[PDB]
Amino acid sequence: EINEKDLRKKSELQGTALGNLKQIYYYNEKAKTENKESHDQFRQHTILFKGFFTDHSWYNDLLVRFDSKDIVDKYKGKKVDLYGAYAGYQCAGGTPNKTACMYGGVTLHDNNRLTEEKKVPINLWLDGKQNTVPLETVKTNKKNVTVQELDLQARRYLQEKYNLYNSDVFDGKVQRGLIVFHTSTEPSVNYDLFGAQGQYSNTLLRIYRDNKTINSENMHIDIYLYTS
Ligand SMILES: [Zn+2]
């Protein structure tokens, strides 16, 4: 859905934007658990996992937020697996004290586990030159996987290897970047790595609120990074 000349420059990011992006993709807290269920709803298009956290320094409950009633209805009252980044700062006003919020991150549990862990191949280009990416960098045990699960893993590696969301003074050389989740069937999801209004940490991950899921079978990821 995006061409390279239309990629947003890192220099456009205002204020706390880079710091927020680095936190959400490299210093995050993730819910990663299997075979859970809830049909408790707070309001809106949400599933509330009461007492999800037993040893968190602030949270007791996890609130999952979705875009629509059709999406929440797919998962409400079903055995699901979770894989997403949560935080209190992701909640809308009036969410209960000690509740943390995640956007999407849910998949049906049943019949979704692969027998062999899927290593998702990555094609990465930096200023047009291919760079080798370890095959274990992005992996999943799910047949139907959230784009969130794959994007969190890919961007954590981009921060570690290329200092993606570091300032220019802290060796963050990449100025533009695109990630594509290239499926066998289905138009591919693509995200501009510098496309968000990063200064609003509460909505940074609202892109995942659609709970988009894709088939991992035979898929791969393409990453295009530019230093200008
Ligand atoms: Zn591709």
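All residue numbers given for chain A refer to Swiss-Prot; the residues shown span 30-257 in order.
Per the header of the entry, the method used was X-ray crystallography, 1.5 Å.
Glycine is treated like the rest: Cβ placed from N, Cα and C.
Within its own chain, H211 (mutagenesis position) has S217, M248, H249, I250, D251 as residues 6 or more apart in sequence whose C-beta sits under 8 angstroms from its own. One mutagenesis experiment catalogued in Swiss-Prot, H211 to A, is accompanied by this note: Almost 10-fold reduction of the binding to major histocompatibility complex (MHC) class II.
Per Swiss-Prot, Zn(2+) binding site is recorded for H211, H249, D251, and the stated evidence type is experimental evidence. When secondary structure is read from DSSP and collapsed to three states, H211 (mutagenesis position) falls in the strand class.
Under the heading of mutagenesis, Swiss-Prot lists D251 to A and annotates it as follows: Loss of interaction with the beta chain of HLA-DR1 through the zinc-dependent site. The DSSP secondary structure for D251 (mutagenesis position) is strand.
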